[PDB]
Amino acid sequence: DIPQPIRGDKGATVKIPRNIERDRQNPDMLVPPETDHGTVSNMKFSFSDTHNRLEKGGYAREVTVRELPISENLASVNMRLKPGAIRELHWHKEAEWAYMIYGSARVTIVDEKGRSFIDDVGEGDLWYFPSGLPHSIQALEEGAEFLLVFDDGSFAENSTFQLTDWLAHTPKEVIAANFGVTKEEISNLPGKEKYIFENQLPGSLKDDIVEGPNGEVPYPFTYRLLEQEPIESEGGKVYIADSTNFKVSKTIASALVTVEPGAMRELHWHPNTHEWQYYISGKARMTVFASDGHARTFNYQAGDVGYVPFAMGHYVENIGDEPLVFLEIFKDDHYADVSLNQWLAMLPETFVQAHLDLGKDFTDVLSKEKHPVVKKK
Amino acid sequence: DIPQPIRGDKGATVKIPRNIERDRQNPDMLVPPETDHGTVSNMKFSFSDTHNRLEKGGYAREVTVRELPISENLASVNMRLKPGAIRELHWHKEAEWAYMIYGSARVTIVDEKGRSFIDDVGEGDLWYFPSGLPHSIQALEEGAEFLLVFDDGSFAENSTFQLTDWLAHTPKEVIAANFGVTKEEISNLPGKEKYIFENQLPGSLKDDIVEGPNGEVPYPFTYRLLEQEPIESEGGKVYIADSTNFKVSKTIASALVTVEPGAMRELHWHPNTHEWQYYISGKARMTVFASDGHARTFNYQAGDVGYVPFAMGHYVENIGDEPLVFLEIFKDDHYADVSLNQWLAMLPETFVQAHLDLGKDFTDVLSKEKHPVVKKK
Amino acid sequence: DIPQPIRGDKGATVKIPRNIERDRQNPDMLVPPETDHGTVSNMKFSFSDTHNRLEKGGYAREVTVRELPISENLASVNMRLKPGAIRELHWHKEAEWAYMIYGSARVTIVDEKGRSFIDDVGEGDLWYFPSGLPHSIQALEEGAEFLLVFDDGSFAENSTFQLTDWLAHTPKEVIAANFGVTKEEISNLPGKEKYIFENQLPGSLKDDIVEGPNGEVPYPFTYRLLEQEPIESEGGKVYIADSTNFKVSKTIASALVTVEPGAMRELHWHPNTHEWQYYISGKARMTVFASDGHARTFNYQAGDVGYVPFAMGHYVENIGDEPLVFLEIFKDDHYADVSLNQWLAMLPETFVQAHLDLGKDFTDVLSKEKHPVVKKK
Amino acid sequence: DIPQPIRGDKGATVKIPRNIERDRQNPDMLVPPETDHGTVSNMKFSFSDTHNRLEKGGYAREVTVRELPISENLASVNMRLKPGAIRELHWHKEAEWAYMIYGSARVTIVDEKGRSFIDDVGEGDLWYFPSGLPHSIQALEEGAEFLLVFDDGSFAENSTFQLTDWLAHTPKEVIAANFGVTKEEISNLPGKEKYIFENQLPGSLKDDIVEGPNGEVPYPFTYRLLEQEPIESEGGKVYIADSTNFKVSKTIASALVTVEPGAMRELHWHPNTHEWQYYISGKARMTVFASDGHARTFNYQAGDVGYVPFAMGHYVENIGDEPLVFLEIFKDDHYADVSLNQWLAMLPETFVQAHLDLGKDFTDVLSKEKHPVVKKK
Amino acid sequence: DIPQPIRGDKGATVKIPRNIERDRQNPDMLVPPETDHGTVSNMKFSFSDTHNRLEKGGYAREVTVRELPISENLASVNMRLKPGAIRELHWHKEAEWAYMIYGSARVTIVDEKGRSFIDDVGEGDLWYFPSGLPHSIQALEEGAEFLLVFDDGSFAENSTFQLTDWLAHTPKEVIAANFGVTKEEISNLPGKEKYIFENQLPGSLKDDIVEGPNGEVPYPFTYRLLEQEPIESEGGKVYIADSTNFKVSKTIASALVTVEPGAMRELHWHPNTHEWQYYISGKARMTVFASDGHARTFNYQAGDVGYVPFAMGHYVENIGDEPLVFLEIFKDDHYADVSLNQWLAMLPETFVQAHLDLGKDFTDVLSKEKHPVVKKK
Ligand SMILES: [Mn+2]
Ligand SMILES: [Mn+2]
Ligand SMILES: [Mn+2]
Ligand SMILES: [Mn+2]
Ligand SMILES: [Mn+2]
Ligand SMILES: [Mn+2]
Ligand SMILES: [Mn+2]
Ligand SMILES: [Mn+2]
Ligand SMILES: [Mn+2]
Ligand SMILES: [Mn+2]
């Protein structure tokens, strides 16, 4: 059918040419709750609304501060690799966090003491590469598709430092001197970057492990998130990875949230920093409460980026018939939330009643234990 | 069917949950031309992706620098009024330009010499209100739906100055002193803004005309764009309104462009300033050429805002079976373009051939007359 | 007596040590109108709250963006000269506008074509010196005290270019070459700036007039404001000087406003730019209406600087038993205001009634002629 | 010999490894005048200290805000073309002003009404191309070397819009549709920019002139500066070109100054805007007087860029045995200066004496006529 | 001879007046490698190109963000003191790091617990003074010349806080009250700063040591860098001082690099922060690789400051017949580099071959041990 921006006696039918498919995807934007009010920045952007860079071996598309200007500290790439295909040896200023949505991949990293780490990463696994440390990704037999987050919103995917691009713009006489070889011995070097290229599948992980004089890295750069025990509550599950458990992950804290149909990520805020969101599957709505009587509701579905500025109140409600699965990402060394429910449960009941003009029948339902995801009754 | 980001031997199928409706709307973003290259800012945003403010009497939703950060100088509201309904007497810092897409409306404006102008505006008509001059809109029997452009990208629709909001936050004793009345005589003033409110239809325009001691305004604040003779070329029509013909319109230059199926707005640029676009109907693609080998293609359809920064090369191609109708908007006192075709036609043919590695068979087709919209052969 | 921040059942007595003299000067800040609301920037600063630079011959103290951060475009100096005393030949980047509050003075200016202008300025007279044109002030037999406004808020009075400071930091060999003299002939030049210095009274103006080969300046740099016919209304008078009458005054528009006891500068705004205010005498209050339900009331008395950002609604009410006299200053080539009264008077009466929920008894009092200053009944 | 930073009893010999050639070029920086004082920004940069872009057909090197951060509004390219060689058809956001130091060249320009202008430019001639209007340069039989100034300091020479780069990043199907040709007919288009390329010498100017339906351009884009009558004074000559004589040159005012050995550009300032300088030949020093007792002396020779911020006092002294020849460039619609000598000459003599602690023997030498360049006695 | 900007068939002879001495110093800027490409900021500035402040007792000249705008975080002073001469007791906001190139000096520092440290510093020794802690320098019998680095690029040497300048601008009655003395007892205080002044040589260090009630400082503020064991490789030596060995040096990490003739600091980058460079002796070239196919080569010799932004690839090659000696400086708590050679050595050989289109003959030369400086074969 044909949705209209009408709420009781407010609003009207659209009379100009319009985008009905988009209107259908955004029911709480075309018809917001009556409780929404005031100017709030856009907190919503789709990867589908971005240019996709296509290469032999896969693709890469990004949502940055140029697409979503509220998110100045965090940016993201949706990258896809075909079986065997390689994301070229490269480095950047930004730390990089990743979540493997589909497939698997081999990563390499060498640290500033010349110690190497090589590991395979499967669905639900993470990696984190600290700023400036060089790395690669090679998809295994299924290919790979993953979400990357970089800890600067001004990140430009096209502007990373690539091995072959470095060498293509270094004098041949210097490269030859650097390695103790002749110019003729390096005449076959590529003339330009590769970036993403097709390649034969690698062999077993154990055969790739490189031994060196410098030791093992002190902490792994991968983490098996879904192998961890989640916080379990009535309507879903939360898996947290920050620097307290995934030790190397100093600038990125993360949680994978699953919300069953009829459930919601409860009313809460984060007392530490802004939240950046990626919707893996399902359909949600979220109201962002911006203080001073400002609040705005957004719709999200698979492929969307979301954002909640520092300390703004919010919830994420599943509004579909399938599980809602999304990531909460923070540029910090730890995850933290304040639960509205638990906060009030931990205060004298008469004081809460004095605030809410409600009685014992309300303060009796409050829980001193935090349940991040709650189920509707 | 199911589009995939695949171009020959480049790209791959999407393996994660995805937004197929959006992918279908953006064929040249999911599968860009091979000639696209480099980081280019987002130049595309849908009104469907914004919060819609619903009121008794209609609605208002906006695309600003908070949604589309490239557009720092220009912002826009899609406003809808039901029959008789009034957009409250108000003013703002920004100059306001409008295009009436549907219906009709009565506007009022009083200038800084106390001269008034009251006029009815129909489909295809414009208004322009200079910065800071107070005005109103009242829809007539059909209702009204129109596009507003303000000459600051930081514009916030919720933050305009409203008559009743001014009075609600002025001391009653001061209002009473201002008008020579008692506080009791103004006790019924509204306690808060109205903004948009339902009202009975007005009478005939001739009965509303207010006479004053200060004279007629020197220039009208409305303009009948579609009553003008357009530039006509093979594939469509261009109607231009800037300060040279619509005299009051000092900070906004505009053109309505119609492009037939199988036609395109030719390769050109604007030598004066950035272009802001609104797609009224149809489906388009545009490549923005950003220099230094940077170019990015965008898709647009009805309800979309587009942008072309100052001097970037572009075209707008109709990719549907219906007419493509869009507005080109500039914060300047005049419209100007440089046609790629006419530029080259006006140079010595051997000099052009020396540039393009093409011969007489090419330079023979160039035209010294500008045809803004051309038809495919 | 002892004022308390109490308004009906709101507020409380001050319980900590406090500044009672300041509280007494700010009755509408200690006890604001109930109609005030929200965060509004400070719009008020006293010259008494600034460091006064004392020199042999007088003094200078300033209110800049460093004191009043809302005023980024306009800054001000209160300067005093004793009889005969000279404000050293100097120039600056900023244009300078002045109002002579007390005494009289001789000014000199030489333009970029080598044409000179020398004139005497009395109480109520203005000068304007365009950016970068060199000038001096010498007080006559009464001394002089005047208010200066510069068209940059970052102005620093201590940082102007002085004749003798230029020469003190130029090599003697270069100064000698510049003028065709020996180094010995200029050995007595000052080692440092003078800035303000005592000097004998000058002779008659007619004896100082310098004739040159380059002609008379096309427009005078002084203006006799109080010799003009003011706009007269019931409660006071407005004298306007902008570039339309005081021709050289291209970047500063000004009005001197006198408001009788029991009168007010009516509810209005300026559709062109921000207003900067100086209170010469009397006591006032003003509410600044900042849109979106924001309004804040300020008190002012002699020696205060005030400010009203671009298009904000305001009035200035006399709250004392003596005349209120203040300047309204604008960085623009013209003065303009929109009168709330005249605006509504120029609209259909039923339309105004529909806005205000008031009837004919109200719209009957509106006046189509603007009266900037109105008297209480 | 070996210069040392020693001035009387101040300073000391350099004890670390040092750049003696640079020290020799900067005698007034290694040993500044005793009258210099305080922090002043760098106002000096050499083209010799920049990367030179070498192409088949010539070279281009630039001094921008990235080299000289004080110059935020103006940037410059030193470009060289071999005989016949072409600087590719291109456009940019910035207006472009040029001075032909060596050789000659043919320029083309087409304006936004499709009117063309084609002209030959010789040593001492100028061109000005308004922002966004497309143009080319082709050197004639002697080759050409010229100085370009762009009216934005952030200009990046590598980032201009080139004809062939536009076409290389536009879909072939779109280019074909634009011109009414087949894709096969344009298959030979270049794959990348040319920028500068070798080409056969053009024929006579008269044979290149293109006639069109749109008329002659209203104003020429070239100007014969050295054919004008200069201001002549004792020590040299000044040729001025601004928008009052070179009509199209709206954003750039310029003067070519020649200073004989033993002469100087007198003590003056500019009351309108900053000055950007290029030293064509000879050797100079200049003291920049920055107010508040700040002054710093700089050395300049051929290939140097200089700068004087808005209203700062200065002189330019020839310190070599050959003529000193330099350009003074301003982002404005007019040239203006205030002469220290003429300023003081136009004031009462006793008033000047009171300032300078000097007598009639000094004020007697002052001249009411401006002599921009003066000769030492 | 006379260098020309010609590389094979690219470039041309210079036809305008030029700076041949500078061209000779910059062979890789006049004729860059063909592998250089794109706009890169200036990364090069000479102390010889700065104003030298001369005082009785020595001199000081600086390279700041005003000279080298890329270096926003780090600034530098080249200071020289004659035997016995004192750099006045002073403090500043910035932390200060120093390297003693010539001579020796006595430093004093008192920390915020009133603990003092007094020590003599010789050639190759360092000091570090934390932000805001007061200090002095007095040259011993040889005089002293040293390089200072401050951890803010906006540093202004003329704007430090000096003991005597503090007292000269404090009321005498307050100074007298502060110390319990009469105004007459302090009447001989200087009227202005000293900054640098001549003084008799101090006695033995042991006689100056001041004992106090507050203890010894926990960490020394000097460090004997050249007494440390350097990293030794074939073509030179690297001495590192950061907060891990020179404990107080929390905001500055440093390395002294010596590169023999025919050697180079290998291809590497820094994964932590920008590098600031000072060339003590010799002649170098360095290519800065800026990503996205951007690279620019610079020449450096004694007296030059260099810069490499965060993570950009680089090498430093000795291009003279004497040792090359330079400092690498970082605003961080540690030194770190990633060696291109070691990185690739630590990866599977077939993976490296797949990247470089090179075989076993290349990957066989890679070394798992880092050699910062390598010798040509
Ligand atoms: Mn990466
Ligand atoms: Mn959250
Ligand atoms: Mn409006
Ligand atoms: Mn266009
Ligand atoms: Mn002045
Ligand atoms: Mn006002
Ligand atoms: Mn150009
Ligand atoms: Mn000048
Ligand atoms: Mn220090
Ligand atoms: Mn390094």
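All residue numbers given for chain E refer to Swiss-Prot; the residues shown span 6-382 in order.
Looks like X-ray crystallography, 2.1 Å, at least that's what the header says.
Placed from the backbone N, Cα and C atoms, the Cβ positions cover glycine too.
Within the same chain, residues at least 6 positions away in sequence whose Cβ sits under 8 Å from that of E:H95 (Mn(2+) 1 binding site) are E:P139, E:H140, E:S141, E:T165, E:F166, E:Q167, E:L168. According to Swiss-Prot, the feature Mn(2+) 1 binding site maps to E:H95, E:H97, E:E101, E:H140.
What Swiss-Prot lists as domain 'Cupin type-1 2' is E:228-369, and the listing cites sequence analysis. Counted with DSSP, the domain 'Cupin type-1 2' (E:228-369) comes out as 21 helix, 69 strand, 52 coil.
E:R270 to E appears in Swiss-Prot as a published mutagenesis result, with the remark: Leads to a 20-fold reduction of CO(2) production.
Taken from Swiss-Prot, the feature Mn(2+) 2 binding site covers E:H273, E:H275, E:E280, E:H319.
Per Swiss-Prot, mutagenesis E:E333 to A is noted as: Leads to a 25-fold reduction of activity and a 4-fold reduction of CO(2) production. Sequence-distant contacts of E:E333 (mutagenesis position), defined by Cβ-Cβ distance under 8 angstroms and a gap of at least six in the same chain, are E:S259, E:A260, E:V262, E:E280, E:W281, E:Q282, E:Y340.
Per Swiss-Prot, the feature active site, proton donor maps to E:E333; the stated evidence is experimental evidence.
Of all Cβ atoms in the shown protein chains, 22 besides its own fall within 10 Å of the Cβ of E:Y340 (mutagenesis position). According to Swiss-Prot, the mutagenesis experiment E:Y340 to F carries the annotation: Leads to a 13-fold reduction of CO(2) production.
Taking the Cβ of E:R270 (mutagenesis position) as reference, residues of its chain lying under 8 Å away and at least six apart in sequence are, in sequence order, E:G241, E:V262, E:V264, E:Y320, E:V321, E:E322, E:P377, E:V378. Here the CA atom of E:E101 (Mn(2+) 1 binding site) lies 27 Å from the CA atom of E:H273 (Mn(2+) 2 binding site). Checking the recorded positions E:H95, E:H140, E:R270, E:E280, E:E333 against ligand 10, the ones whose Cβ sits under 6 Å from it are E:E280, E:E333. Spatially close to E:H319 (Mn(2+) 2 binding site) yet at least six residues away along the chain are E:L272, E:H273, E:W274, E:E280, E:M291, E:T292, E:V293, E:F294, E:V313, judged by Cβ distances under 8 angstroms.
Comparing E:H275 (Mn(2+) 2 binding site) with E:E101 (Mn(2+) 1 binding site), their Cα atoms are 22 Å apart once rounded.
Contact with chain A, taken as any Cβ pair under 8 Å, is found for none of the recorded positions E:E101, E:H140, E:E280, E:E333. There are 23 other CB atoms within 10 A of the CB of E:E101 (Mn(2+) 1 binding site), with all protein chains counted. The local packing around E:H97 (Mn(2+) 1 binding site), expressed as other Cβ atoms within 10 Å of its Cβ over all shown chains, amounts to 21. Surrounding the centroid of the Cβ atoms of E:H273, E:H275, E:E280, E:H319, where the record places Mn(2+) 2, the chain contributes additional residues within 8 Å, namely E:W274, E:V313, E:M317, E:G318, E:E333, E:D342.
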